[PDB]
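These notes are about the structure you will find just below.
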Amino acid sequence: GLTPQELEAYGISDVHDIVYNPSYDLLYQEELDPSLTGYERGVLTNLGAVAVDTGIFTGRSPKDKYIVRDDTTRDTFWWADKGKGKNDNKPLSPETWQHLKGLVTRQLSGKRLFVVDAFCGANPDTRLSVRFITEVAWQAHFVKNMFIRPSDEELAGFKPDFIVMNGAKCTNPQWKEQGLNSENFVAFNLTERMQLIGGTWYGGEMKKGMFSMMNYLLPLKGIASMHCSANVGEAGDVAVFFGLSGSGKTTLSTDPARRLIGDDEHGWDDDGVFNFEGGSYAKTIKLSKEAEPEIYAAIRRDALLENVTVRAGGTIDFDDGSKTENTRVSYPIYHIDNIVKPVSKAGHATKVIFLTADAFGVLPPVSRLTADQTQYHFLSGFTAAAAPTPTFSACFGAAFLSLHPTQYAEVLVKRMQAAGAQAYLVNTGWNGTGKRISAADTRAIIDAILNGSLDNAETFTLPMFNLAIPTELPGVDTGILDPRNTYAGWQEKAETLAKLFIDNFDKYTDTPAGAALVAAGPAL
């Protein structure tokens, strides 16, 4: 356990009472305290889980995200104002940092505090020790679910590498004079190793804040940091899946014959692939027991519902998206049966799958990527909607990148090469006309990848993009393998898309890495 004196080292004073690493039993009682008001208030649902409301703080606040620019980060961070920018990594002065830090420590002074020590990363040799301090019980509950809970033995020798202080109740009145976006703030200081949260009550800021920090620390050590889901087969073969909204990442990574390592954040070190998290933060709009039985069943006592509509009686209305469509629920990973246990990690990945939804109808259902193409497409992070509106998210998670995108690509292929892994580009999209690709076909494609069939298969190249397409695939109509067969014609569309890729990639050509990669992209 820790003493009040330990917290005063951070600037907090007059510490009334500390509840260190509270059990789920205690948190449940705390959340239901009738004296709580506003966003602190918790309500019991018919499913047994507690539900909370974060007001207008429905999602992340990229505009209020700042990182202190100093000797530590000056030359290493991917700044929003240097070179070509193109990101939310806005620099902050050390003096303003001390002011923001002071606002939080003063807000937390003279209160009963909740302190949660946890780990980020499932592999002991490469994990990060994090201490979270909050004055709100459900916030302590959120971090207990989302990060790895230490054993009493691990707690004995705990020494935090990073400290996050949640001061949602305070705001910065001097914001205007300081040249900030608003009175709220999500700030990071890599020299003092701390994260501050002010004004915003959105739980995801704690999850995504640590992800951004891991994205900085790990690649520097030669450890891949990835925004993906990962699962394992009976033979211990592991696959990682990358894909933005609509790509079907989650659904395709759900397989009764394959245990889940994790659904969102993973690292890849000398020992293999590991989950950063100890829980899942799932979206709940239109959630049905029929479509998502695993998630639905995870919602019980100890899970924490966020912003969902609950009626006086009858309770949860998962369909009500009037307030927001970003309704969430967090729960410890063990609420899911089909997982890798007792530790969320496995061996080296041998199959890397990039999922996309090409509404332009140009890309093939499946292509086997070359090492350079893997890097090119990882950096592009393409997907399109409504058909078509294209989206390019670097490394399939641009908003959480702390280093130049090329750095993530380099470490990824380094680990892939050491494992002899193979990458595939799978297009589950439709241009809006004629017969679309069926879920059955999509599953057949994934099976062919996972079982090693496409690994040494004969292929033919697709013009311009130069993608290698397998000659035939078991359980799939050979006809659908060639995207041209759906239609000048395809060529005209291919030129349009190729131009988009080229236009987007110019953002990284300044670096020797990005520059060298241009030759792996579309040739028009």
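So for chain A, numbering is Swiss-Prot's, and the shown residues are 6-392, 401-500, 504-540, in order.
Method on record in the header is X-ray crystallography, 1.9 Å.
Just so it is clear, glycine is given a Cβ too, placed from its N, Cα and C backbone atoms.
Non-local neighbourhood of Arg65 (mutagenesis position): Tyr207, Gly209, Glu210, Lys213, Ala412, each in the same chain, at least six residues away, with C-beta under 8 Å from its C-beta. In this structure, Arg65 (mutagenesis position) belongs to neither helix nor strand by DSSP; it is coil. One mutagenesis experiment catalogued in Swiss-Prot, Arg65 to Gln, is accompanied by this note: Slightly lower catalytic efficiency compared to wild-type and the affinity binding for OAA is 330-fold higher than for wild-type.
Residues or ranges marked as substrate binding site by Swiss-Prot on the basis of experimental evidence: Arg65, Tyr207, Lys213, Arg333. The C-beta environment of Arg333 (substrate binding site), restricted to residues of the same chain at least 6 apart in sequence and closer than 8 Å, consists of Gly208, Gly209, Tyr286, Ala287, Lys288, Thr289, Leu310, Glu311, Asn312.
The Ca(2+) binding site annotation in Swiss-Prot covers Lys149, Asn150, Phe152, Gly283 and rests on similarity to another entry. Taking all protein chains in view, 22 other C-beta atoms sit within 10 angstroms of the C-beta of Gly283 (Ca(2+) binding site).
Residues annotated as Mn(2+) binding site in Swiss-Prot: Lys213, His232, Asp269. Secondary structure from DSSP puts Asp269 (Mn(2+) binding site) in coil. Within 10 Å of the C-beta of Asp269 (Mn(2+) binding site) we count 22 further C-beta atoms, all protein chains included.
The mutagenesis experiment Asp268 to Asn is recorded by Swiss-Prot, whose note states: In PCK51; altered-activity mutant that catalyzes the conversion from oxaloacetate to pyruvate (OAA decarboxylase activity). Every protein chain shown contributes to the tally, and the Cβ of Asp268 (mutagenesis position) ends up with 24 other Cβ atoms within 10 Å.
Secondary structure from DSSP puts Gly284 (mutagenesis position) in a beta strand. Recorded in Swiss-Prot as a mutagenesis result, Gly284 to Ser carries the remark: In PCK53; shows reduced-activity.
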Legend entry - Environment of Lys213, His232, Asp269, the listed Mn(2+) site - residues of the same chain whose CB lies within 8 A of the CB centroid: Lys212, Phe216, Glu270, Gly410, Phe413
Inset, instruction - Starting from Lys149 (Ca(2+) binding site), work out which of the recorded positions listed here (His232, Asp268, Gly284) have their Cα within 10 Å, and give them in sequence order. - result: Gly284
Inset, instruction - Fill in the CA-CA distance, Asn150 (Ca(2+) binding site) to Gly284 (mutagenesis position), as an integer in Å. - result: 5
Inset, instruction - Pull out the recorded positions from the set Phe152, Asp268, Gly283, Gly284 whose C-alpha sits within 10 Å of the C-alpha of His232 (Mn(2+) binding site). - result: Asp268
Inset, instruction - Going by Cα-Cα distance, pick out whichever of the recorded positions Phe152, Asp268, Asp269 is nearest to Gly284 (mutagenesis position). - result: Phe152
